[PDB]
Amino acid sequence: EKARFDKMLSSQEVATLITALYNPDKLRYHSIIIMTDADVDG
DNA sequence: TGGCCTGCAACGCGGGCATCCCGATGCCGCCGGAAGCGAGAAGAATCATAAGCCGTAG
């Protein structure tokens, strides 16, 4: 929301690897889990 | 200390009255020249959009 741009991209690895970016075709990795540290930055 | 203002008597000519000629003027017919209103075009300006640095944090 702070900077919305369809061209702005740095990694793009997550969306490229989970789906094709639209998603009903490729539904690979139906189960995802996000492990994160217990600090405030986590 | 020097010059402006004014009373006064003598010289001077202009105001007042009469009048015919002249030039402006109102009127009428006729010709012309900005105008101004709307409309189209150009330049000037203030609001709205994308960071950059400051210093820690990942």
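So for chain A, numbering is Swiss-Prot's, and the shown residues are 454-474, 483-503, in order.
According to its header, this structure was worked out by electron microscopy, 6.6 Å.
Keep in mind that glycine also has a Cβ here, set from the backbone N, Cα and C atoms.
Per Swiss-Prot, these features apply:
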- A:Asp498 to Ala or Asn: Strongly reduced DNA supercoiling and relaxation activity. Reduces ATP hydrolysis in response to DNA binding, but has only minor effect on the basal rate of ATP hydrolysis (MUTAGEN)
- A:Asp498, A:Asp500: Mg(2+) 2 binding site (BINDING)
- A:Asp500 to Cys or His: Alters metal-dependency of ATP-independent DNA relaxation, prefers Mn(2+) and Co(2+) over wild-type Mg(2+) (MUTAGEN)
- A:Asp500 to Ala: Strongly reduced DNA supercoiling and relaxation activity. Reduces ATP hydrolysis in response to DNA binding, but has only minor effect on the basal rate of ATP hydrolysis (MUTAGEN)
- A:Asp502 to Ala: Strongly reduced DNA supercoiling and relaxation activity. Reduces ATP hydrolysis in response to DNA binding, but has only minor effect on the basal rate of ATP hydrolysis (MUTAGEN)
- A:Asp502 to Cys or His: Alters metal-dependency of ATP-independent DNA relaxation, prefers Mn(2+) and Co(2+) over wild-type Mg(2+) (MUTAGEN)
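Other Cβ atoms within 10 Å of the Cβ of A:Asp502 (mutagenesis position) number 5 in total over all chains. In this structure, A:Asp498 (mutagenesis position) belongs to neither helix nor strand by DSSP; it is coil.
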